[PDB]
Amino acid sequence: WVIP
Amino acid sequence: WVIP
Amino acid sequence: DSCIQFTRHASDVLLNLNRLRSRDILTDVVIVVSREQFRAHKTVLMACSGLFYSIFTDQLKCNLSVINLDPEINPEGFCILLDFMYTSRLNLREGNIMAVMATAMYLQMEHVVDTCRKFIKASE
Amino acid sequence: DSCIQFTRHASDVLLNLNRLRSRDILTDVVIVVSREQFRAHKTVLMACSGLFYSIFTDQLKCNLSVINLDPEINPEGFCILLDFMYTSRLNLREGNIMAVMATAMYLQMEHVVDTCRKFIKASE
Ligand SMILES: O=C1Cc2cc(Nc3nc(Cl)ncc3F)ccc2N1
Ligand SMILES: O=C1Cc2cc(Nc3nc(Cl)ncc3F)ccc2N1
Ligand SMILES: [Cl-]
Ligand SMILES: [Cl-]
């Protein structure tokens, strides 16, 4: 999961 | 396009 | 093999599937979550959820155009997860995390259940 | 928004859509390319091809379960492009590049047409  |  | 691969292809396919959903093109099922209705593509739901995979591989249920979810399921939680299926983006907030995690457990979306557990653990 | 994003989601969705295709699950169209038949999902074809997008958004054609392509289309070229749609990988070879490029122009798959043009230019 990432900060888009 | 890339070499997978 | 000796194939070449287009890096952005899968993301571009998903973006187009979400554009078809927006425009109600070739949607073939309505998911009912109490008083709310959500239109979607059975194939996208099966590709994202172990529960929908089991439903639409069943010889009788594969033919239904309406699926009613358990009344304990929160429509907002379902809406957030449906948007995730079609976009890869999860709108996880302090005010919705418990409903999202409970809905992802029911729908059998293991990666979502995993990030919810981690965010809850961080708050404790 | 304040969303989080699962990097591998789109690739995982496409992998599952290809597994449904393999297992002939919820395929809803047969594409006929002379003597050959290919089963697929209309939504995946529309998401990848400008030609299929135009076909399945047409009020009469959206309801057909069989689509016959132009007899000049090579079945091997179509097969390579259908595999690309479902996997992001293109099996481009000296012996098939002309048929693949001609099929991608017909199907309106601009990124494929672009890589074929570049590989042809490199050989000249
Ligand atoms: O957490 C999850 C997400 C998820 C999706 C699927 N989907 C499919 N699985 C297979 Cl093997 N082939 C085709 C499919 F559409 C099954 C189980 C699970 N569990
Ligand atoms: O080279 C290409 C690939 C391609 C795909 C599509 N697909 C869709 N386009 C839109 Cl805007 N919404 C939903 C779709 F399924 C249209 C044109 C083109 N041309
Ligand atoms: Cl997931
Ligand atoms: Cl393309």
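We're sticking with Swiss-Prot numbering for chain D, so the shown stretch reads 6-129, in order.
The header says X-ray crystallography, 1.8 Å.
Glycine residues also receive a Cβ, built from the backbone N, Cα and C atoms like all the rest.
According to Swiss-Prot, the feature domain 'BTB' maps to D:32-99, an assignment based on sequence analysis. Helix, strand and coil content of the domain 'BTB' (D:32-99), in residues and according to DSSP, is 30 helix, 15 strand, 23 coil.
Quoted from Swiss-Prot, the note attached to the mutagenesis of D:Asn21 to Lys states: Abolishes interaction with NCOR2 and HDAC2, no effect on interaction with CTBP1 and transcriptional autoinhibition; when associated with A-116 and 376-Q--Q-379. In the three-state DSSP assignment, the secondary structure recorded for D:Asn21 (mutagenesis position) is helix.
Under 8 Å, Cβ to Cβ, and six or more positions away along its own chain, D:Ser59 (mutagenesis position) finds D:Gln113. According to Swiss-Prot, the mutagenesis experiment D:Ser59 to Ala carries this note: Abolished ubiquitination by the SCF(FBXL17) complex.
Experimental mutagenesis at this site is recorded by Swiss-Prot as D:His116 to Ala, annotated: Abolishes interaction with NCOR2 and HDAC2, no effect on interaction with CTBP1 and transcriptional autoinhibition; when associated with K-21 and 376-Q--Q-379. In the structure as shown, the Cβ atom of D:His116 (mutagenesis position) sits within 10 Å of 16 other Cβ atoms.
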D:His116 (mutagenesis position) versus D:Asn21 (mutagenesis position) - Cα distance in angstrom: 23
